[PDB]
Amino acid sequence: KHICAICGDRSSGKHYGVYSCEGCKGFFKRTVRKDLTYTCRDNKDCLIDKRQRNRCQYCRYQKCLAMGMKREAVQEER
Amino acid sequence: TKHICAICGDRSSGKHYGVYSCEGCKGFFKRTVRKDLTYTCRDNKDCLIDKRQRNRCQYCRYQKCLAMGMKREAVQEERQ
DNA sequence: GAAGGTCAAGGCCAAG
DNA sequence: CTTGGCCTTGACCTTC
Ligand SMILES: [Zn+2]
Ligand SMILES: [Zn+2]
Ligand SMILES: [Zn+2]
Ligand SMILES: [Zn+2]
């Protein structure tokens, strides 16, 4: 029915405002929650697709935000 | 007046299966009675069931639903 | 009011 | 270790 706006994999439905896969939803939650920061080993323009999404966390978070993922929709830890 | 859930002390959205409960305890009881679910306590069936510790034990949450007066008979069948 | 249903948010844990 | 699949929960809603 839908595709992930960040990597192109199958989308379950919307998560944090964006149509995304379980992977991308999980990764964005974890980053906002633990307040993580990553470093790009390349030139901050890595290909984020199903096969390459775990090659660069920096650019994956960067795509999450750019595609409209909302940090505020990530509720606090139990 | 304002009411609190008889099972966990969360805000009560009204009476549900005869008992003043919240949307959480209401939901939980429905899915338990409907799917005829059976749980098992990892401790000795005395777990505290409050607003922030209710999903830690499904066995005890269900037990307090019954002990407090929720009616299995009030849980209807799936709208086909 | 009090039944019903929905679906994005949660959590867990096996896969990777 | 982190990733992500799968299932539970409950805020918000409609149906009776
Ligand atoms: Zn994705
Ligand atoms: Zn990169
Ligand atoms: Zn409750
Ligand atoms: Zn218990």
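Residue numbering in chain B adheres to Swiss-Prot, whereby the residues present occupy positions 131-210 in order.
This entry, so its header tells us, was determined using X-ray crystallography, 2.1 Å.
Note: Cβ is positioned from N, Cα and C throughout, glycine not excepted.
Here's what Swiss-Prot has on this protein:
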type	residues	note
BINDING	B:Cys135, B:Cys138, B:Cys152, B:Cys155	Zn(2+) 1 binding site
BINDING	B:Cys171, B:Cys177, B:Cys187, B:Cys190	Zn(2+) 2 binding site
MUTAGEN	B:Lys145 to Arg	Abolishes acetylation by EP300, DNA binding and transcriptional activity. Impairs interaction with EP300
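Feature annotations (Swiss-Prot) mapped to structure.
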residue: B:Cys135; record: Zn(2+) 1 binding site; Cβ neighbours (10 Å): 24
residue: B:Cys138; record: Zn(2+) 1 binding site; Cβ neighbours (10 Å): 20
residue: B:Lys145; record: mutagenesis position; Cβ neighbours (10 Å): 13
residue: B:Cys152; record: Zn(2+) 1 binding site; Cβ neighbours (10 Å): 23
residue: B:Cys155; record: Zn(2+) 1 binding site; Cβ neighbours (10 Å): 28
residue: B:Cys171; record: Zn(2+) 2 binding site; Cβ neighbours (10 Å): 14
residue: B:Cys177; record: Zn(2+) 2 binding site; Cβ neighbours (10 Å): 19
residue: B:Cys187; record: Zn(2+) 2 binding site; Cβ neighbours (10 Å): 21
residue: B:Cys190; record: Zn(2+) 2 binding site; Cβ neighbours (10 Å): 21
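B:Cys171 (Zn(2+) 2 binding site) carries neither a helix nor a strand DSSP state and counts as coil. Between the alpha carbons (Cα) of B:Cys187 (Zn(2+) 2 binding site) and B:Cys138 (Zn(2+) 1 binding site) lies a span of roughly 12 Å.
When the binding-site residues B:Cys171, B:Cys177, B:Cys190 are screened for a Cα within 10 A of the Cα of B:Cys152 (Zn(2+) 1 binding site), none qualifies. Comparing C-alpha positions, B:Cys138 (Zn(2+) 1 binding site) sits nearest to B:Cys177 among the recorded positions B:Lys145, B:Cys171, B:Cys177.
Spacing of B:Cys177 (Zn(2+) 2 binding site) relative to B:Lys145 (mutagenesis position) is 24 Å (Cα to Cα, whole number). In the three-state DSSP classification, B:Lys145 (mutagenesis position) falls within a strand.
Excluding B:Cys135, B:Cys138, B:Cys152, B:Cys155 themselves, the residues of that chain whose CB lies within 8 A of the CB mean position for the Zn(2+) 1 site are, in sequence, B:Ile134, B:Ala136, B:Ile137, B:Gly139, B:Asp140, B:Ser142, B:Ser151, B:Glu153, B:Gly154, B:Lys156, B:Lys181, B:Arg184. Close to ligand 4, meaning a Cβ under 6 Å from one of its atoms, are these of the recorded positions B:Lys145, B:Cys187, B:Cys190: B:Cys187, B:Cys190.
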